[PDB]
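Visitor: Following this message is one structure expressed as structure tokens.
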Amino acid sequence: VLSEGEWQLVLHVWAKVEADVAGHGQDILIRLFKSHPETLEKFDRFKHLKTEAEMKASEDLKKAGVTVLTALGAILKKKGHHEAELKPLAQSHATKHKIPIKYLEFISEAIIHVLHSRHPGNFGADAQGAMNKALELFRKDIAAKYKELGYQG
Ligand code: HEM
């Protein structure tokens, strides 16, 4: 369970993301797909993209980035009270997309990498620790829902 002070470090860096969610989403998805190319195979719409240049030019990838960060933003703003937000996400990601918890770990690593690069003003050691705690809480609660839904993850 996070402290309020931990949540405030999460939400202070998220406010900087929100200056340009589309730009942050492009950097995070590109870092994910470069670090773990197997994750790109889950995306029928743009799994054909071969290069970072193609990824940066993809309007569909930019929309995916906005969607992921907006949904995660809504979850973080609940400060752990995210049961309602996680239900539909768990069901789609378990049953339709088939996203293992390992891949949620990979995108968490991508988010931390991009925030550390972009936001040294709001992403010092304490803030990164708070964000890791919030993302570990998210993955713990998703993993519990995957199990309820019948997915090994
Ligand atoms: C912070 C983690 C994540 C959040 C908040 C998130 C949220 C979403 C949302 C809101 C959607 C659209 C509605 C839906 O289908 O449920 C979506 C779609 C999807 N997500 Fe995620 N997601 C996350 C992580 C992942 C990861 C790591 C992958 C794959 C490696 C993944 C694969 C997909 C796919 C394949 C779609 C459908 C995209 C399409 O049809 O073009 N998601 N996700």
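Quick note: numbers on chain A are straight from Swiss-Prot, i.e. 2-154, in order.
Heads up, header says this was done by X-ray crystallography, 1.8 Å.
Using N, Cα and C of the backbone, Cβ positions are placed for all residues, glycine too.
In case it's useful when we look at the structure, here is the feature table from Swiss-Prot:
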{"type": "BINDING", "residues": "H94", "note": "heme b binding site"}
{"type": "VARIANT", "residues": "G122 to A", "note": "In metmyoglobin"}
Visitor: Quick one: Cα separation, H94 (heme b binding site) versus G122 (variant position), in Å?
Guide: 33
Visitor: Long-range neighbours only, meaning 6 or more apart in sequence with Cβ under 8 Å: which ones does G122 (variant position) have?
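Guide: The answer is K17.
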Visitor: Relative to the Cβ position of the residue listed as 'heme b binding site', how many further Cβ atoms are located within 10 Å?
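Guide: Cβ-Cβ neighbours of the residue listed as 'heme b binding site' within 10 Å number 23.
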